[PDB]
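Comments concern the structure below.
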Amino acid sequence: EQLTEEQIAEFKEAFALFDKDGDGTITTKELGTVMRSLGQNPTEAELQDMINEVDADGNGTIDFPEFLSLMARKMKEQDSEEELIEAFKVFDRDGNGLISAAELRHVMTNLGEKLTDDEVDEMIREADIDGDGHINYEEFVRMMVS
Ligand SMILES: [Ca+2]
Ligand SMILES: [Ca+2]
Ligand SMILES: [Ca+2]
Ligand SMILES: [Ca+2]
Ligand SMILES: [Ca+2]
């Protein structure tokens, strides 16, 4: 058990948008063509780093198996990111990109923990890097995963 025929089809369709000449490989050049379509014009050096990070057999191009592997890991990654984003948005009651002491205390109460200002301030101090007395998304993630 790993993937359905439909999943593999969608993986192939995506690979094809990179493999411009259908040779079964994505090169630095082909990756460049796609990115240039998306508004980025990376250097050959930048493209080669992008390939080297995922070309497992060090053969210089990415094959469909190599793509499946990097895709599956990116998707799981994005699942985790999304959970963190949705949580940050539960806490950032006003959406200004920062969890304040008042916001955190409000959400904690509803989460079942009726906290004092001193307690919530200590929580924030633990996570606060830029010293602004608020928890911004990076600070939230860094604490939640470490
Ligand atoms: Ca190709
Ligand atoms: Ca660049
Ligand atoms: Ca390869
Ligand atoms: Ca806020
Ligand atoms: Ca902060």
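Swiss-Prot numbering applies to chain A: residues 3-148, in that order.
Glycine too: its Cβ is placed from the backbone N, Cα and C atoms.
Listed by sequence, the residues of this chain that lie at least six past the ends of the domain 'EF-hand 1' (8-43) yet keep a Cβ under 8 A from its Cβ atoms are 49-50, 52-53, 62-66, 69-70, 73. According to Swiss-Prot, the feature domain 'EF-hand 1' maps to 8-43.
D25 (Ca(2+) 1 binding site) falls outside any helix or strand according to DSSP and counts as coil. The Ca(2+) 1 binding site annotation in Swiss-Prot covers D21, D23, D25, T27, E32 and rests on sequence analysis.
Mapped onto three states, the DSSP output places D51 (mutagenesis position) in helix. Mutagenesis annotation in Swiss-Prot: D51 to N, described as In CAM12; lacks the Ca(2+)-dependent K(+) current; the structure shown retains the original residue.
A sphere of 10 angstroms centred on the C-beta of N61 (Ca(2+) 2 binding site) encloses 10 other C-beta atoms. Positions annotated as Ca(2+) 2 binding site by Swiss-Prot, on the basis of sequence analysis: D57, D59, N61, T63, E68.
Within the chain carrying the domain 'EF-hand 3' (81-116), a Cβ under 8 angstroms from the stretch's Cβ atoms is held by residues 122-123, 125-126, 134-139, 142-143, 146-147, all 6 or more beyond its ends. Residues or ranges marked as domain 'EF-hand 3' by Swiss-Prot: 81-116.
Classification of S102 (mutagenesis position) by DSSP places it in coil, neither helical nor stranded. Record note (Swiss-Prot), mutagenesis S102 to F: In CAM1 (also named PNTA1); lacks the Ca(2+)-dependent K(+) current. The unchanged residue is displayed.
The annotation that Swiss-Prot gives for the mutagenesis experiment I137 to T reads: In CAM2 (also named PNTA2). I137 (mutagenesis position) falls within a strand when secondary structure is assigned with DSSP. Its Cβ taken as reference, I137 (mutagenesis position) is surrounded by 27 other Cβ atoms within 10 Å in the chains shown.
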* To do: Give the subset of the binding-site residues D23, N61, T63 lying near ligand 3, defined as CB under 6 A from any of its atoms.
  => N61, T63
